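**Student:** Dropping a structure here in structure tokens format, bear with me for questions.
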Amino acid sequence: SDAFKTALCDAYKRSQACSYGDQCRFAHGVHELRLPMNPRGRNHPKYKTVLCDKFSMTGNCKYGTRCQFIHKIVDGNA
Ligand SMILES: [Zn+2]
Ligand SMILES: [Zn+2]
């Protein structure tokens, strides 16, 4: 990354006064801040939202991969 605006200004945050001022290679705000944009794709994206009742009762769900419900192998014997 380039030396400009990829990190916040330590002098501006702690001391407020910055030695270079507006010629500071660091950002004096979030609008000034253009950091190296790392992917935000970390959160869990669920197609299958609620548990599958058919897969829990009969052990089988007819939709399979199409199922909008979570196929969880539930322990316990009848
Ligand atoms: Zn600065
Ligand atoms: Zn299912």
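Going from the start of the chain as shown, residues are counted 1 onward.
Placement of Cβ uses the backbone N, Cα and C atoms for every residue, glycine included.
What Swiss-Prot lists as Zn(2+) 1 binding site is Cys9, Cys18, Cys24, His28. Among the mutagenesis entries in Swiss-Prot is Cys52 to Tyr (Swiss-Prot position 147), noted as: In ne-51; disrupts binding to glp-1 3' UTR. Residues or ranges marked as Zn(2+) 2 binding site by Swiss-Prot: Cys52, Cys61, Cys67, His71.
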**Student:** Inside 10 Å of the Cβ of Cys24 (Zn(2+) 1 binding site), count up the other Cβ atoms and send me the figure.
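**Tutor:** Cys24 (Zn(2+) 1 binding site) is surrounded by 16 other Cβ atoms within 10 Å.
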**Student:** May I ask which of the binding-site residues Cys9, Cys18, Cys24, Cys61 have a CB within less than 6 Å of any atom of ligand 1, listed in sequence order?
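**Tutor:** Result: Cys9, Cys18, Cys24.
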**Student:** Out of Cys9, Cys18, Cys61, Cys67, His71, which of these binding-site residues is nearest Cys52 (mutagenesis position) by C-alpha distance?
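**Tutor:** Checked the binding-site residues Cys9, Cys18, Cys61, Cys67, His71; minimum Cα distance to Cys52 (mutagenesis position) goes to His71.
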**Student:** In the structure shown, with every protein chain counted, which of the binding-site residues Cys9, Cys18, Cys61, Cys67 has the densest set of Cβ atoms within 10 angstroms of its Cβ?
**Tutor:** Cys9
**Student:** Name the secondary structure element type, per DSSP in three states, that contains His71 (Zn(2+) 2 binding site).
**Tutor:** coil
**Student:** At the level of the C-alpha atoms, what whole-angstrom distance separates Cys67 (Zn(2+) 2 binding site) and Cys18 (Zn(2+) 1 binding site)?
**Tutor:** 58
